Amino acid sequence: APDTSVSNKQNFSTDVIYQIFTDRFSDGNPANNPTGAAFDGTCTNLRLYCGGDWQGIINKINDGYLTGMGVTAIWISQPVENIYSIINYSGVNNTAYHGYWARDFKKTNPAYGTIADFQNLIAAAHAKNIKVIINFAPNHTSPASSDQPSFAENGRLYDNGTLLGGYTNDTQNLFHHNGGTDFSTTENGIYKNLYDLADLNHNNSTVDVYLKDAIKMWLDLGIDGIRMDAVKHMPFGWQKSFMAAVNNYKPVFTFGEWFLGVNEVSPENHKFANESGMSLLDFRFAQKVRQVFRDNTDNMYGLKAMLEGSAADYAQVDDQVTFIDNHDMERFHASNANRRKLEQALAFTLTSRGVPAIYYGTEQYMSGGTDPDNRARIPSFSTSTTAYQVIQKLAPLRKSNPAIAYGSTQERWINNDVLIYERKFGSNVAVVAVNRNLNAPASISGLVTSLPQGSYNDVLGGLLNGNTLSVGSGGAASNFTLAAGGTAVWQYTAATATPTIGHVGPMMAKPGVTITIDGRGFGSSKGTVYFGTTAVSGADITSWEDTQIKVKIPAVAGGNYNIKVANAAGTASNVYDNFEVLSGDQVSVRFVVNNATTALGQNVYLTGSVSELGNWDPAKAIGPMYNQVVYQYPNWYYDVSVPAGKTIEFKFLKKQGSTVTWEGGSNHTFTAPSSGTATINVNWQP
Ligand SMILES: OC[C@H]1O[C@H](O[C@H]2[C@H](O)[C@@H](O)[C@@H](O[C@H]3[C@H](O)[C@@H](O)[C@@H](O[C@H]4[C@H](O)[C@@H](O)[C@@H](O[C@H]5[C@H](O)[C@@H](O)[C@@H](O[C@H]6[C@H](O)[C@@H](O)[C@@H](O[C@H]7[C@H](O)[C@@H](O)[C@H](O)O[C@@H]7CO)O[C@@H]6CO)O[C@@H]5CO)O[C@@H]4CO)O[C@@H]3CO)O[C@@H]2CO)[C@H](O)[C@@H](O)[C@@H]1O
Ligand SMILES: OC[C@H]1O[C@H](O[C@H]2[C@H](O)[C@@H](O)[C@@H](O[C@H]3[C@H](O)[C@@H](O)[C@@H](O[C@H]4[C@H](O)[C@@H](O)[C@H](O)O[C@@H]4CO)O[C@@H]3CO)O[C@@H]2CO)[C@H](O)[C@@H](O)[C@@H]1O
Ligand SMILES: OC[C@H]1O[C@H](O[C@H]2[C@H](O)[C@@H](O)[C@@H](O[C@H]3[C@H](O)[C@@H](O)[C@@H](O[C@H]4[C@H](O)[C@@H](O)[C@H](O)O[C@@H]4CO)O[C@@H]3CO)O[C@@H]2CO)[C@H](O)[C@@H](O)[C@@H]1O
Ligand SMILES: OC[C@H]1O[C@H](O[C@H]2[C@H](O)[C@@H](O)[C@@H](O)O[C@@H]2CO)[C@H](O)[C@@H](O)[C@@H]1O
Ligand SMILES: OC[C@H]1O[C@H](O)[C@H](O)[C@@H](O)[C@@H]1O
Ligand SMILES: [Ca+2]
Ligand SMILES: [Ca+2]
Ligand SMILES: [Ca+2]
């Protein structure tokens, strides 16, 4: 099957996602509507259930609203059963309409539908070439008070109906009891509660095994991707072991939500996306887009800086999920704002690198402040809005032109208000011109592109005042006027003679697992696949065609490898780096080191005899470790994904910058569990 097929669960770069807040999209089955005080059929009280469900999504899939827009993927509110409590927060009733208050990860939220409804949704979507992503929030259960068990459902967690435990009398330690986070430090935000939500303890074997079993159930139901909620708030090492569980079973595109504020560029965020096994919602992209197109707090130079910086900071920038707003931000379109601002932000996002995700209702020009005002019921299903047509014209390009899906990004013209950028992949090219200045045209002369000589029509057909482009020899464009608020898209596609890799997924798994290599120019005859210097050919290459290769990871030592392919004739492709071969199945183990004193700025790290611990290379040591919440300095701790059942030797390090101080004595040793978790507690050896 081609890289663009709906069956490709490992690659969403050729897709356009539609963010569906289930309860607020379409009530297709009034019969499963919550009743009484938990419901408001008029959807005036945005904190109660309005009725939106999966039958409704099925209907909008079948009547062409989404397909007519060029939408090829959707993500939905967490599907698992939530508490049924109607909580009164300072005079106002609140319900789990948002799906974030889980009580049973192995059952569905009856308000959204039954398991059968979910199966029907998966089927209906796939029949229309639409992939389905589910929100999954393993960080917590629901609102709770240990001193007041009668409050809500006490954060109780059930396993397919069987009560496991609640926040009160939590002798099993299924949850954390360290108060609420103030977001002062990453560690603080991980081992303390978000709001009053019962924080799950992933170091508890029951919890660990339970959540991994739960996600497998959903994987078996046919989901095509996972949107991990609040990933900045769970142990990064545990999440890696989680992604390993997913990838070593049935790999599907996964990304997490890690909020970044305006002007916030986070190295931790980059590292998580680069090493966790999942990508992230591109807040850095979203926030800059809002600054430039919405709030006028930066110009095109800032937009360019964001594009160049992110392409360098993210190992797989093409896996980051882009957007201009979502369920937590104020809607991009302000009540009194010119609609062209939203339309340009949309065109920009749809033609930029990554995986575009449009928040439901954006195309209907919905406005609204922060939660819950940004979650109003979609006002209409009109295909006649300009925004709807913008998506309709550009969304399909991610499928037809690989430059948009996998291409590099290069600025070709720029000033305060204008940015003309080029996407390029193999012989494919796309040039996008945007003039955010709604009052002043711009004279574009000296524009040089990779477009072959000829005349190119604006793919938007002048919808956003774009124009035709005339390209001479050398790719030099003839002088033209870019209209005020003008947005144009010119593109070119052609066969690629040389094997070219545009995407690989998953990027982390153990030997034997099948990975998907997408691109162009692979040829129809099986060639060769390389993991580092190791060559794979023949039977282990399950299938091979021009745009997609399915190949089993060879049994090489755990580590980071460069992926490359060669066609049947032996012509080698470009290198797709940063592929992590795991040493085997993974388990999350907590390492605790006692009496490791340090100077301010100096931190303790973990190193060991397996790639998962960096194979003794300090530059790849695990950490910086923590020393405040669960354990206190001079004791440090960290949760780490390590190969199950392996006997591992390790040591701790104290690092100040790249300067390293090693534990003295012999290596520490332990054997990781075959499943579940474990805690290894040792003393720092001088
Ligand atoms: O020994 C003493 C005492 O200890 C224990 O009590 C402590 C608690 O255990 C501990 O958690 C802590 O709780 C306090 C909080 O730290 C503090 O912040 C405060 O919480 C308030 C909050 O300030 C209020 O704003 C209000 O919260 C609202 C939100 O503002 C709304 O936006 C809404 O939210 C929900 C969203 O609508 C949902 O979409 C979803 O959000 C998700 C996002 O959409 C998603 O993008 C993101 O990634 O993840 C989010 C989560 O999935 O969920 C949101 C949360 O439900 O609604 C909430 C609810 O109104 O109210 C909270 C609660 O009052 O106050 C807390 C109480 O003090 O500190 C406690 C005391 O130290 C023991 O439990 C106790 O018995 C002991 O006596
Ligand atoms: O955002 C939170 C901060 O995180 C990081 O801080 C870590 C330090 O870099 C790391 O050295 C360690 O800090 C411990 C000190 O090493 C240790 O000496 C002692 O600190 C003493 C200090 O020496 C003394 O002068 C002062 O009077 O009392 C301190 C004790 O409170 O304990 C420190 C831990 O409590 O761990 C830190 C994380 O907990 C970032 O480096 C920092 O920039 C961030 O602000
Ligand atoms: O692959 C090559 C070798 O790999 C493994 O060796 C690793 C060790 O097992 C591991 O402990 C670590 O070694 C560090 C020491 O633990 C640490 O004490 C220090 O050693 C210093 C020593 O303190 C000092 O007295 C002496 O003068 O210099 C030593 C350094 O030369 O740093 C060590 C790291 O350099 O990392 C080793 C891999 O680098 C296998 O165990 C080994 O058999 C392989 O040959
Ligand atoms: O002609 C090559 C040149 O094109 C672009 O330069 C623009 C510049 O961005 C505009 O602001 C204005 O100064 O016109 C120039 C072309 O004459 C590229 O930005 C530049 O890198 C490239 O060399
Ligand atoms: O600062 C709070 C928020 O205000 C507005 O919604 C901006 O568009 C957004 O970028 C910012 O994060
Ligand atoms: Ca309903
Ligand atoms: Ca947590
Ligand atoms: Ca890369």
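Residues 28-713, in that order, are what chain A shows, numbered as in Swiss-Prot.
The backbone N, Cα and C atoms fix where each Cβ goes, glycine too.
In the three-state DSSP classification, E284 (mutagenesis position) falls within coil. The active site, proton donor annotation in Swiss-Prot covers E284.
Taking a C-beta cut-off of under 8 angstroms and a sequence separation of 6 or more, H260 (substrate binding site) has the following same-chain neighbours: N166, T208, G216, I217, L221. The substrate binding site annotation in Swiss-Prot covers 127-128, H167, 172-174, 220-223, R254, 259-260, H354, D398, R402.
Swiss-Prot lists 526-607 with the feature domain 'IPT/TIG'.
If you look up Swiss-Prot, you'll see 608-713 marked as domain 'CBM20', on the strength of sequence analysis.
In the shown protein chains, 20 other C-beta atoms lie within 10 A of the C-beta of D256 (mutagenesis position). Secondary structure at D256 (mutagenesis position), as computed by DSSP, is coil. Annotation of the published mutagenesis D256 to N in Swiss-Prot: Reduces activity 23000-fold. Reduces activity 520000-fold; when associated with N-355; the original residue is retained in the structure shown.
Record note (Swiss-Prot) on the mutagenesis of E284 to Q: Reduces activity 4100-fold. Cβ neighbours within 10 Å of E284 (mutagenesis position), excluding its own Cβ and spanning all shown chains: 20.
Close to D355 (mutagenesis position) in the fold, though at least 6 residues off in sequence, lie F286, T397, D398, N401, each with a CB less than 8 Å from its CB. One mutagenesis experiment named in Swiss-Prot is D355 to N, and its note says Reduces activity 56000-fold. Reduces activity 520000-fold; when associated with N-256.
Cα spacing between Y127 (substrate binding site) and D256 (mutagenesis position): 9 Å, rounded to the nearest whole number. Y222 (substrate binding site) sits 14 Å from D256 (mutagenesis position), taking the C-alpha atoms as the reference points. Using a 10 angstroms CA-CA radius around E284 (mutagenesis position), the binding-site residues that qualify from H167, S173, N220, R254 are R254. Counting only same-chain residues six or more apart in sequence, the Cβ atoms lying under 8 angstroms from the Cβ of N220 (substrate binding site) belong to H167, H203, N205, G206, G207, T208, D226.
Assigned with DSSP, the residues of the domain 'IPT/TIG' (526-607) fall into helix, strand and coil as follows: 3 helix, 45 strand, 34 coil. In this structure, the recorded positions that sit close to ligand 1, with a C-beta under 6 angstroms from any of its atoms, are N220, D256, chosen from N220, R254, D256. For the domain 'CBM20' (608-713), DSSP puts the residue distribution at 6 helix, 50 strand, 50 coil.
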